[PDB]
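Asks: This is the structure I have questions about; it appears just below.
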Amino acid sequence: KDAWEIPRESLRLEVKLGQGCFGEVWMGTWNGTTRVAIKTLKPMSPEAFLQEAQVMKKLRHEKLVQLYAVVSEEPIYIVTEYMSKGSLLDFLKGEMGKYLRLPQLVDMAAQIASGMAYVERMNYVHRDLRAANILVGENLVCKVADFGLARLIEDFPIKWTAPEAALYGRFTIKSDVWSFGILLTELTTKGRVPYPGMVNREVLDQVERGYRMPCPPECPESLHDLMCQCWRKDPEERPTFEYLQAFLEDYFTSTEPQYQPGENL
Ligand SMILES: Cl[C@@H](Cn1ncc2c(Nc3ccccc3)nc(SCCN3CCOCC3)nc21)c1ccccc1
C-alpha cells in the first residue's frame, strides 16, 4: 500500500485530550517509544478525509505539525508529532501567560509567520489562522496545525476573518494575513478575545466603516502598525508572510532597539 501505513497494534492511545462530533484526539505512543498525537475519524466524514492527509504527506516544514503515520482503512487513525503544551490560546491564558513578555511573544509570532510563509510559497490557504489553531511544544516552539483536515472537519470565527473572505468568500493567503494581524492581538493581550465587548454583527459593521482595534496596553506602536498593515482594506496591499517573518525576527534590533520590559509586555 503506502510507506505511511502502520499496523493498528503499533499505536497505543493513552490520554484523551479532545472531543469532536466527527472524531477524537488522543495523546499516545507509537512503536512503544515515540510519543504522538492521534486523530480518529468516526465511521461522519467520507473517504475524502484521506485526500486531506495526503496533503499532510506533501507538506513538510519545521513550523507545521509533522505527519508521522496513517491507518487509512476505516476506522481511520492519523498520527502526528505531539505538541506538549496544547493550543497557543490555552498556553497564553494559562499559568505561563503572566511570564511571557514581548521578546517571547514576538519570537512565537515569527515562528507562526515562518510556518505561514511556507504555506504561502506552496500556494496554500489556511482559512482559520488564530491562536486556538496554533500548537505549542517545549522551548516555546509554535506550529501551524492540520489546516486542510481541520477545514474539512469544520464543514463562526468572523472576528479573525478578513471582511472580503467573510462577505464574498474570497479566502486567499492575504485573508490569512488579516487573520495573522488578529493573532498578533491575541499574543499581546495574552489570549483575550478580539474586539472585546463587541458581538459578531457589531464587528462586521464597524470593520466595514474602517474601525480597527487600537494599540493594546504596553504594546509598542510599531507592532500595532504591523497589525494595521495586516488589516489593510485592499488584500494586495497587506504584507507577505515572508515580510512578516523577517520583520518579526529582526524586531528588537531593527525596530525596537530601545525596548525595556514592563509589567506585562
Ligand atoms: Cl494533543 C496535544 C496537542 N497536539 N499535538 C498534536 C496535535 C495534533 N496533531 C494532529 C494529529 C492528527 C491529525 C491532525 C493533527 N492535532 C491536534 S488537534 C487537538 C486540538 N484540541 C486540543 C485539546 O483541546 C481542544 C483542541 N492537537 C495536537 C495536546 C497537548 C496538551 C494539551 C492539549 C492537547
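Quick note: numbers on chain A are straight from Swiss-Prot, i.e. 257-299, 302-413, 424-533, in order.
For this deposited structure, the header notes the method as X-ray crystallography, 2.1 Å.
Using N, Cα and C of the backbone, Cβ positions are placed for all residues, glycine too.
If you look up Swiss-Prot, you'll see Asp386 marked as active site, proton acceptor, on the strength of sequence analysis. Annotation comment: Swiss-Prot describes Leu273, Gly274, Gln275, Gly276, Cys277, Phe278, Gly279, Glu280, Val281, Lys295 as ATP binding site. Swiss-Prot gives this note for the published mutagenesis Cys498 to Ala: Significant reduction in S-nitrosylation. The mutagenesis experiment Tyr527 to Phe is recorded by Swiss-Prot, whose note states: Constitutively active.
Walk me through where these features lie, including what they touch and how far apart they are.
Replies: The secondary structure of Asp386 (active site, proton acceptor), as reduced to three states from DSSP, is coil rather than helix or strand.
A C-beta separation below 8 Å, combined with a sequence spacing of at least six in one chain, links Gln275 (ATP binding site) to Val281. Reduced to three states, the DSSP call for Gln275 (ATP binding site) is strand.
Under DSSP, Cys498 (mutagenesis position) is assigned to a helix (H, G or I) in the three-state scheme.
Under the three-state DSSP scheme, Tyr527 (mutagenesis position) falls in the coil class.
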Asks: Cα-Cα separation of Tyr527 (mutagenesis position) and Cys277 (ATP binding site), in Å?
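Replies: So the alpha carbons of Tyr527 (mutagenesis position) and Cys277 (ATP binding site) sit roughly 46 Å from each other.
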Asks: Here the recorded positions are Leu273, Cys277, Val281, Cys498; which one has the lowest number of other Cβ atoms no more than 10 Å from its Cβ?
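Replies: Fewest other Cβ atoms within 10 Å, among the recorded positions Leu273, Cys277, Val281, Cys498, is found for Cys277.
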Asks: Looking at the recorded positions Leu273, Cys277, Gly279, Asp386, which has the shortest Cα distance to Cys498 (mutagenesis position)?
Replies: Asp386
Asks: Could you measure between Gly279 (ATP binding site) and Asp386 (active site, proton acceptor) for me? Cα positions, answer in whole angstrom.
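Replies: About 19 Å separates the two Cα atoms.
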Asks: Given 10 unmodelled residues, what's the whole-number Å distance between the CA of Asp413 and the CA of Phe424?
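Replies: Cα of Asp413 to Cα of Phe424, across the missing 10: 11 Å.
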Asks: With respect to ligand 1, which members of the recorded positions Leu273, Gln275, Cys277, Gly279, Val281, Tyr527 satisfy a Cβ distance under 6 angstroms to one of its atoms?
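Replies: Among the recorded positions listed, those whose Cβ sits under 6 Å from ligand 1 are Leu273, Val281.
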